[PDB]
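Student: One structure, pasted below without further comment.
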Protein chains: 2
Amino acid sequence: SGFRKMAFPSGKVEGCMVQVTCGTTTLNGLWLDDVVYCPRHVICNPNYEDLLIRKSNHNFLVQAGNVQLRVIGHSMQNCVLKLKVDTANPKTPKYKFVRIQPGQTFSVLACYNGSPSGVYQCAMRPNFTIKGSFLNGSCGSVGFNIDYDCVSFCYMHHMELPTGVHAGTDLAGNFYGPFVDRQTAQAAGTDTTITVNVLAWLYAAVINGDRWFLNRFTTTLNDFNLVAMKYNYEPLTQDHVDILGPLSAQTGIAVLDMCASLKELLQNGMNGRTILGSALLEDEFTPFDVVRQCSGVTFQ
Amino acid sequence: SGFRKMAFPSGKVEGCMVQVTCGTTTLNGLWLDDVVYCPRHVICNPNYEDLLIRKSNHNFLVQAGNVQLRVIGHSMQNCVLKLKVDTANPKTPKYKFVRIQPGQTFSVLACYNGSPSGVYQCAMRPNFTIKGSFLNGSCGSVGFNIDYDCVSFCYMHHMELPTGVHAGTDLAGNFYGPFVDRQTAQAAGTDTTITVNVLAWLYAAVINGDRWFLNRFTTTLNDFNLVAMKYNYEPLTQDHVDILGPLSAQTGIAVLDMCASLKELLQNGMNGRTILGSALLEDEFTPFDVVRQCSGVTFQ
Ligand SMILES: *[C@H](O)[C@H](C[C@@H]1CCNC1=O)NC(=O)[C@H](CC(C)(C)C)NC(=O)[C@@H](NC(=O)NC(C)(C)C)C(C)(C)C
Ligand SMILES: *[C@H](O)[C@H](C[C@@H]1CCNC1=O)NC(=O)[C@H](CC(C)(C)C)NC(=O)[C@@H](NC(=O)NC(C)(C)C)C(C)(C)C
């Protein structure tokens, strides 16, 4: 038992990290087969189309550790640059590029000068920022999930907002949210709490022995979403309810009954008490996360 | 900027995880050079001496993926079993075995059937338990730090205490704490909050732009330790003060001044406020963890 903010083992992704240097800029790239993916502002209101037409392959220095990777071609796809190199990465895992929905979680492998510094778990916030941990040089670090043997890359890091939160793209270079990779006024936008994730984490607490916050009540989905509005929370759909089905069957707690508990927690607070070691209602665990950690899924 | 509970990249350790099956017990081992390290209870008031002498090499089934390693010798060291295999692990990293002090943190690679399930950060609590996330089959998962190129293994997992927390050994088989690998009554014993770590985390908050908890007051090391006792905090030593020196110099906040801030947080609570996204005072970041993550150290 126990419950931790658990990242996926980072091994398959560490094997893909490289360093991309162009001009006075150095950042990270993701090397899959014979392509290196990296944020396009490595060539830096910019006009990346002109900026890139004026590049040559030899302007791009790519180290894979202590082995210079030679660029033989390049193209831009949205906000990422794809550098064709003359060597296929022999450590390339089985992989998939996926664009995730807000509320979904992923692991981030934070990197500098092409070498991993740390791994941690994040969520795509409803306002399409992530509350990451990134310093100068971290751009190009990626976010990912693992499904059995396959790495699903869902994020690459581009920039930090004035509020200290982070914005980036899918691996096809499309920003999550309204953000752009130019230095102009941009702000996150009002965030909300991910309701279905809070519910899942309350099921995790029950699976792990915490029951103090349960009650005999129930609510309707409509009356529950009515209190969720006030507390800044996302609407819970019948689809969310179906998704919480397995967790509700494992625990014997009807999904609407757990909603009644979350209502009482928003209305009354925790009164100096904790849940799974937190004094706040946690929303960066998805229903699938809870089942994975509480049932012991592995990856190969 | 930002601050997350960050684990070390797990790749180097993933390359060392194997499955060890003996009789009807299955768990993980750590394969380094031609030695597989695993908890000795895989051969189960037992008497592991008699129990081991009645074993043969062919009783131990060591799965390294879809490759069965062959045991050619076994030896017990304290509570760990060392299986000599006829194949050196080609993925063996540069490594050390270290036995850490309480208050030190480390990354845990949770595994089942030789296959890593997830990575998370832990502290050795002052009562020599860890608050981990472990299910049946997780024994033999390891904890570790990485220093430039070197993996320092500091923990191997053995058992769960009735309170939901975890006990294990160093890699030389010595338990942390008074615990033993015997099904007999054992309990964590009273824990305390790691004071030097809370202070480091407050410095982390300051580096990241939180200052709301600061004050103009100061305190003597004596008078600070006096309130810490009342709140079940560890005594802060002059050595702890020295250790917090670099964080104090970078932030301009004298160590005893940040102590006066912790005192007021202890006496007044946060009154609905948060620090680094937490409504509790966090003590699982060491002063080195803070400097590492706030200055961007990497590993190769
Ligand atoms: C790439 O390594 C770097 C990563 C950030 C550096 C500090 N923390 C980070 O996450 N990104 C980067 O340099 C950005 C480059 C562009 C995408 C803007 C071209 N620059 C920034 O993130 C900057 N923020 C910023 O200017 N924000 C607004 C005004 C909203 C565009 C800085 C964090 C100030 C460098
Ligand atoms: C090995 O995979 C396993 C890991 C635990 C299983 C669930 N969570 C865990 O961390 N350990 C294990 O099977 C232990 C075997 C001995 C070390 C006791 C020989 N058994 C336990 O951890 C058990 N706990 C227990 O009996 N604790 C006291 C009473 C303090 C000895 C169980 C968790 C009940 C299996």
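Heads up, chain B uses Swiss-Prot numbers, so what you see runs 3264-3307, 3314-3569.
Just so you know, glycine gets a Cβ as well, placed from its N, Cα and C.
Straight out of Swiss-Prot:
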ACT_SITE  B:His3304  active site, for 3CL-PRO activity
ACT_SITE  B:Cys3408  active site, nucleophile
VARIANT   B:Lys3353 to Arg  In strain: Beta/B.1.351
VARIANT   B:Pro3395 to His  In strain: Omicron/BA.1, Omicron/BA.2, Omicron/BA.2.12.1, Omicron/BA.2.75, Omicron/BA.4, Omicron/BA.5, Omicron/BQ.1.1, Omicron/XBB.1.5, Omicron/EG.5.1
VARIANT   B:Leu3468 to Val  In strain: Zeta/P.2
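I'm curious about the neighbourhood of these features; can you describe it?
Tutor: Cβ neighbour count for B:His3304 (active site, for 3CL-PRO activity) (all protein chains, 10 Å cutoff from its Cβ): 20. B:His3304 (active site, for 3CL-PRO activity) carries a helical DSSP state (H, G or I).
With a cut-off of 8 Å between CB atoms and residues at least 6 apart in sequence, the same chain places B:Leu3290, B:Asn3291, B:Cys3301, B:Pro3302, B:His3304, B:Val3305, B:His3426, B:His3427, B:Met3428 near B:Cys3408 (active site, nucleophile), listed in sequence order.
Classification of B:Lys3353 (variant position) by DSSP places it within a strand.
DSSP assigns B:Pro3395 (variant position) to coil in the three-state reduction, placing it in neither a helix nor a strand. Residue environment of B:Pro3395 (variant position) contains 21 other Cβ atoms, counted within 10 Å of its Cβ in all protein chains.
Of all Cβ atoms in the shown protein chains, 27 besides its own fall within 10 Å of the Cβ of B:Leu3468 (variant position).
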Student: Just how far apart, in Å, sit the Cα atoms of B:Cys3307 and B:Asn3314 across 6 unmodelled residues?
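Tutor: In this entry the gap's Cα endpoints measure 10 Å apart.
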Student: Check the DSSP secondary structure of B:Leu3468 (variant position), expressed as helix, strand or coil.
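Tutor: Its secondary structure by DSSP: helix.
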Student: What's the CA to CA span in angstrom from B:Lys3353 (variant position) over to B:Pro3395 (variant position)?
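Tutor: About 34 Å separates the two Cα atoms.
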Student: Can you go through the variant positions B:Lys3353, B:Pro3395, B:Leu3468 and pick out those with a C-beta less than 6 angstroms from ligand 2?
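Tutor: With ligand 2 as the reference and 6 Å as the Cβ limit, the list is empty: none.
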Student: Give me the Cα-Cα distance between B:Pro3395 (variant position) and B:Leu3468 (variant position), rounded to a whole Å.
Tutor: 16
Student: Across all the protein chains here, work out how many other Cβ atoms are within 10 Å of the Cβ of B:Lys3353 (variant position).
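Tutor: The answer is 15 other Cβ atoms.
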